Amino acid sequence: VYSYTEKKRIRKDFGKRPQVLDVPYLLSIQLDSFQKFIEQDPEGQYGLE
Amino acid sequence: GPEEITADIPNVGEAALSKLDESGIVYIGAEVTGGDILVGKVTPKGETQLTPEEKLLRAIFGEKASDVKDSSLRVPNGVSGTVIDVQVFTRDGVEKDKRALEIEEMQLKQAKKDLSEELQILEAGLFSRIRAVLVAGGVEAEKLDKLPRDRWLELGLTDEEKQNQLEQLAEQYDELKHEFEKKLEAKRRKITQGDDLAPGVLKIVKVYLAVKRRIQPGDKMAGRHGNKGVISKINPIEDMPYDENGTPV
Amino acid sequence: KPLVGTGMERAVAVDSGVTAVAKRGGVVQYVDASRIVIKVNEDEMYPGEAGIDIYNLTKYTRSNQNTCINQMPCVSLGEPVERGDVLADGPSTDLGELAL
Amino acid sequence: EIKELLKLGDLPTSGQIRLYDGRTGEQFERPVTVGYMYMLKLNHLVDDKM
Amino acid sequence: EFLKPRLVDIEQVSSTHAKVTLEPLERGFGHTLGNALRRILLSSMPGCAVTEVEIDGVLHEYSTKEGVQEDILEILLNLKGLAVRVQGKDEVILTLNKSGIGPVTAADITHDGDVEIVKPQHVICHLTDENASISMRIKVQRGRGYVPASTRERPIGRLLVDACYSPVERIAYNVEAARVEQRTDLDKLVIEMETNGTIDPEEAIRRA
Amino acid sequence: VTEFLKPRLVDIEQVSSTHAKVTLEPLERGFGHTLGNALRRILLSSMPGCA
Amino acid sequence: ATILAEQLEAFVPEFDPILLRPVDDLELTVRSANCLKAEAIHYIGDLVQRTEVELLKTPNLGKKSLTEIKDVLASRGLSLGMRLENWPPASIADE
Amino acid sequence: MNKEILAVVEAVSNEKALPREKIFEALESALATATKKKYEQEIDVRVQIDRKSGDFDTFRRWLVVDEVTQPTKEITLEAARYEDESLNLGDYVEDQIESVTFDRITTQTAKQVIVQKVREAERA
Amino acid sequence: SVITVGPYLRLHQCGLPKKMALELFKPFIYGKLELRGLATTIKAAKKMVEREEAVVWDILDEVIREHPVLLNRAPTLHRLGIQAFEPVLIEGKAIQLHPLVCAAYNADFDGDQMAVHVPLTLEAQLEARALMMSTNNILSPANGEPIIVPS
Ligand SMILES: [Mg+2]
């Protein structure tokens, strides 16, 4: 099945290897690191803590 | 003394000042050339003598000697454009001129309309929820739109999840009312207040020119494989190699 | 658009922050060059805080490299949208793809 | 696969169309390669360096 | 004693494009008149494109109007692609008024006594509210070639679009052998043009 | 709109004998090639004679 | 050139619609428009028939508003005191 | 300001041996011309300088005519007599307008007209 | 500015834009304008070329004629990286540089930039024509091999 904006213009796709892990969220280094920095969590674990 | 942003300036012919308003700042939309005046600022003042006729300015105008010299900060060339957006920031205490009050009324009007449309649109969604809940359980097909729309709660319906949900939506609605009051007061405060700025500056005028650069011999185009290149000649349509269908490359 | 892409355009477009990705799916109510109003479907919706979302697009403003970071609405009116889907194309995007 | 997709359209198999000239109006010998390439404008313009 | 070309058949196979036919021609003149008339027809033919637009509540072309899902710049591109014929004037001013939910097609222009739209299904923009209406004035004039905005506005409310005064799109000649005349070594010149509807094909070959 | 830059032979620098060099100006941004090509193709063959 | 040219010889009174407009379309000051409406002057054709001396008798019409009316009429190529034969046309007498 | 007009008139009268009256008439004409240039419409303008204070009043004027060809400079006899019943054909109706601020523009125009009158009278 | 090809030129001349030509040759244009008698003071001439009227382009085609310029690639390694040309004016904003000469400058056309310098005095015009002209540099000084080899 396809999403409704994927029924607008469905891109022809060559390619042979069936994928098993999709592309992750490409900005996870910045967001995950700064979420690790500023987050209410003691035990001396969070950046400021 | 401090500087002047007003358009009261000598030397400049009407040919310069036709593209400024009555308070120095260029209009929003005035398509300018390279080297016109956007903001008028009488400032570089060294020394200028006064003849009997220049001394007569003290009588009608009132100015002692028109500062000391006369020259309006005019801007350089190289770029065209169309002024799309003008910002005026004022350090607090300084007299707002007429165009800064025009921008203040404009942004007050925009933020007023925007928060009022937030309340209207979310109230429309809330009333659509009330209509969706009252499809069943004491439905009134004709009696629903005889009364004003803000009272859709005291209709015939017992203590169920639906009267509980209408009470929760009344909580949400009164929250939106008092929240709209306090947020419009805070937004009038944010528009009306001054801004902390540099040491010894009166007001900052920012003007956004919007050039539209097309293409010409000398730009750099490239594909996605490393095939660079300066475009060297923009040929006519007829000179292009065409094929046996008719289309030029 | 790219006629010959790699299928990686949608990850670079959606997983960046230039397009206006829908938060909760539903039915579009009002499209405009300024704003877009989504009416949230009932099988995705909170009980309180009745809720129809408003996306205020970012019209013509200055980027850092003196380009023109625009957002254009690409949805029609009355159109269904799903959770996780483009509503407004950004600069160098088209229907959620990446058109440089 | 490119050949089989160029066969679905009625294009020539080798990808090369014979092309005429615009000036002379007479044919280029040894038929040339045409197609679509996706080209980018870079922001090293010429009325920013001159 | 060279045989002279005379137009024989004008096959208007579709509404945009036609196939004019020259007969007869001595050998060598086929490619000569073909390339020559192709280059004249693509070079300089009198078209009838648009120059100025003044939308009512719009200051500069980079703004946005309340109640239309396209920018003012996209409205200018869609009006730049407008295919229009004028008959007895140098320039002319067309007026557009439209109010209500839905498209603003090119048939919503209040036509004058000589202006004729040739493709009335052309979309300009989409109005998207019950009381949100555009009301513009369009300026359409004659010309020749491609006259951009940078070469050639006095108030701040005018908007200048580029001017592609060019009616034809694709001119393709295909020379071929002739058999109508008993004499052999004669040629036929068959020119398939591609007009946008603003120019009659025999008028195009006559002006070329 | 039908008014072009009507040209003329500004000079005929006939170099030596049985050889001329005829320059024509001004033409449009594209008519030099069409008149050069038309006159070149016609002189080459169409032009009659005896041999 | 002679060969190529020989191979191409087979080719080669009506009332002005401005008078029928209302006085409000003249972009007059709110004062001038309200002074003209008080004297039952509805159309540009009614205004153009009145003399300058008649307009100065109108209650609250000042010298400044009279100059504004002249400058606006002059911008449209009209002058005060033109006699129109057969004004108003029977198409206007029924409103 | 006030006393400065008298000091300028006295300095120029003594240095150029010129009648003060001729300098004032010319300054009035200079100021009238400078005023006319600030209006988009062609108006007629009279300026009057007070000879003791150096204060000046600016009047827009209209010529009283039978048929008005120029509404910016002409008024009908019927309209002129509505303001003053004593007016005849060929008289002027005068409205007091805002006097042009004496900026360095008017100052430069006044200087040019003074230099011209000085030259005209040196020549005589 | 950025360079581009222009293959109609000869090795002795290069294309030079009109905007750069009117900026680099402001004093020669001032001197030419003051000689004719069109203006009087220097200010008038600076207003004329600030406005760019219809008569200063003929003045410009008078001063450009027979006046060489020094084109220079930015990493100049040997002496063939400064060569003197005669300008031919260009509608455009890019220096048109004759292609054979490119093999001397190590100049491709992938975004390269070159500097133009004007020999002011008369001995410098003669040194640009008689020593540094591009017709005079047809052999590389490192050996006997021709440097105007077709690339
Ligand atoms: Mg390089």
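Going by Swiss-Prot, the residues shown for chain E are 7-158, 165-220, listed in order.
Determination method: electron microscopy, 4.5 Å.
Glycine residues also receive a Cβ, built from the backbone N, Cα and C atoms like all the rest.
Its Cβ taken as reference, E:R45 (mutagenesis position) is surrounded by 25 other Cβ atoms within 10 Å in the chains shown. For the mutagenesis experiment E:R45 to C, the note given by Swiss-Prot reads: In rpoA112; temperature-sensitive, blocks RNA polymerase assembly.
In Swiss-Prot, a published mutagenesis experiment is listed as E:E165 to K, annotated 5-fold decrease in CRP-class II promoter-dependent transcription. Of all Cβ atoms in the protein chains displayed, 10 besides its own lie within 10 Å of the Cβ of E:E165 (mutagenesis position).
Quoted from Swiss-Prot for the published mutagenesis E:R191 to C: In rpoA101; temperature-sensitive. For E:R191 (mutagenesis position), the Cβ neighbour count at a 10 Å cut-off comes to 9, with all displayed protein chains included.
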Per DSSP (three-state), E:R45 (mutagenesis position) is helix
Could you state the CA-to-CA distance between E:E165 (mutagenesis position) and E:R191 (mutagenesis position) to the nearest Å? 59
Between E:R191 (mutagenesis position) and E:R45 (mutagenesis position), how far is it from one CA atom to the other, in Å? 28
